[PDB]
Amino acid sequence: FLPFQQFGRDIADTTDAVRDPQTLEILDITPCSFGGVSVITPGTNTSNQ
Amino acid sequence: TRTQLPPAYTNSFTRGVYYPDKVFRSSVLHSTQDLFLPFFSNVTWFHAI
Ligand SMILES: *[C@@H]1O[C@H](CO)[C@@H](O[C@@H]2O[C@H](CO)[C@@H](O)[C@H](O)[C@H]2NC(C)=O)[C@H](O)[C@H]1NC(C)=O
Ligand SMILES: *[C@@H]1O[C@H](CO)[C@@H](O)[C@H](O)[C@H]1NC(C)=O
């Protein structure tokens, strides 16, 4: 960061950095891994596993 | 003891570019609209000699 600005932005239009208002440090925000859930089955009739 | 002379003029070459905000970006394009200095304009000239 240059010494006159307090944020960092992306194409996504959300903040991704921030200068901590105490330590003058630069912190990167990484979102948590939402992912997706799928399930495999061989059918009800044959088994339940 | 001031000699008066006709005003003089010259041309601008891509001047008047300033960071319109206080936010960081990088390696990316961006369109902005603000009060700027249009390119290749005709500016007024002053000496002191
Ligand atoms: C820059 O601006 C000045 C001021 O308008 C221009 O000077 C005028 O130019 C026209 C066209 O030749 C003349 O009819 C006027 O009499 C001029 N006015 C004065 C006060 O000199 C000038 O032409 C513009 N462009 C440049 C390159 O200087
Ligand atoms: C606030 O006070 C702390 C100590 O209490 C100091 O280290 C810090 O520089 C002060 N300013 C900011 C912006 O935190």
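Note that chain B carries Swiss-Prot numbering, so the residues on display, from first to last, are 20-68.
If you check the header, you will see the structure was determined by electron microscopy, 3.6 Å.
Including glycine, each Cβ sits where the backbone N, Cα and C put it.
Among the natural variants that Swiss-Prot reports, B:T20 to N is described with the note: In strain: Gamma/P.1. Around the Cβ of B:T20 (variant position), the same chain contributes no residue under 8 angstroms that is 6 or more positions distant in sequence. Reduced to three states, the DSSP call for B:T20 (variant position) is coil.
Long-range Cβ contacts of B:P26 (variant position) within its own chain (separation 6+, distance under 8 Å): B:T63, B:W64. For the natural variant B:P26 to S, the note given in Swiss-Prot is In strain: Gamma/P.1.
Counting every protein chain shown, 6 other Cβ atoms lie within 10 Å of the Cβ of B:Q52 (variant position). DSSP assigns B:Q52 (variant position) to coil in the three-state reduction, placing it in neither a helix nor a strand. Listed in Swiss-Prot as a natural variant, B:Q52 to H is described as follows: In strain: Omicron/EG.5.1.
The local packing around B:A67 (variant position), expressed as other Cβ atoms within 10 Å of its Cβ over all shown chains, amounts to 3. For the recorded site, B:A67 (variant position), the DSSP three-state label reads coil. For the natural variant B:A67 to V, Swiss-Prot gives this note: In strain: Eta/B.1.525, Omicron/BA.1. The structure shown keeps the original residue.
In this structure, the C-alpha atom of B:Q52 (variant position) lies 36 angstrom from that of B:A67 (variant position).
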